[PDB]
Amino acid sequence: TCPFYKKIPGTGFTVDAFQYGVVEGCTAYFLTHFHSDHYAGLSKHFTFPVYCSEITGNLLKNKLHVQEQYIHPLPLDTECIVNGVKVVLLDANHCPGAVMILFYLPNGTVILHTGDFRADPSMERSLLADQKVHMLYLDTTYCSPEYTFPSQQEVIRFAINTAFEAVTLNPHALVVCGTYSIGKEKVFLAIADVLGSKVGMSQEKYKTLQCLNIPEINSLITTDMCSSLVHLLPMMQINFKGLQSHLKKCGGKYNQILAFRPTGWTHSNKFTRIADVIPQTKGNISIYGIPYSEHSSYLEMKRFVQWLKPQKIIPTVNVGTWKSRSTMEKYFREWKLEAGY
Ligand code: NI
């Protein structure tokens, strides 16, 4: 049964709740972003309204094959009425097309649902700054003080330098980047751009990217592998056995792979900086793990929440155990007591 944290009080609106069958009472299913835990259940045989961003719209139409009539795309930063309730979509700073939703209830209650987000100070000068938010449905993926990681800009700077050095030392080296969903496109586009290449990828991954409204994208990507010295692979395939395999397939055009695995947090964040990173090396294949996050660090989350000063916080991540639930409530109480709300 659909959990209470996927339902919006006093509306017939649900958020990211496509895997339960029909939810009784629901006039409208919101989708925050095209990631599979959130969309799970959507297919060509959905005949209820889905509201989402334009980009998420393109992905539902072309990858899942949902029929045009059930997809309602909304623009961002625009007051819109949806079944007689004012709503706003705001950039979540997560993956392409990912949004937060502002709900203005008839009773006067204002509710913010973050979907998945990476909190940023630029959000403090958006439409959010204009009025009080009473209820916050919060992405708590990294709600614990151990979770630190660098800025996205720091990580891209590292990647660009690594790749450029290695290719300028050895012009027959190949850069591979791992992938499994949308998200983190800056990693491979930054590398490609320093190296004067397009990025080469399978037909399914090329199709996924052509839905994202990226500017000049036709100049940045291709399905012709041979012509490209930055390649995308399934993240499953980023290991020595699978890379070796792939190094064969190129047919004596490259002698060395330099690969990146953009991970979330890993326990080596607790003891090592970004300037001091090292790969695993089995011959001519090296594999970097780089902690490029599209979720809030603990301190980023804490700051956005202490600015917002919400009357109530409902977690949407790590809610399946009583220990996580209890631990999270503790942080919300400290935050509130520190900040005086
Ligand atoms: Ni996500």
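Chain A uses Swiss-Prot numbers throughout; the residues present, in order, are 700-1040.
Method of determination (from the header): X-ray crystallography, 1.7 Å.
Here the Cβ of each residue, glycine as well, is placed from N, Cα and C on the backbone.
For the mutagenesis experiment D838 to N, the note given by Swiss-Prot reads: Impaired nuclear focus formation, reduced interaction with PIAS and increased sensitivity to cisplatin. Sequence-distant neighbours of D838 (mutagenesis position): residues of the same chain at least 6 apart with a C-beta under 8 Å from its C-beta are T813, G814, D815, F816, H994, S995, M1000, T1015, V1016.
Quoted from Swiss-Prot, the note attached to the mutagenesis of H994 to A states: Impaired nuclear focus formation, reduced interaction with PIAS and increased sensitivity to cisplatin. With a 10 A radius on its CB, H994 (mutagenesis position) counts 22 other CB atoms from all the protein chains.
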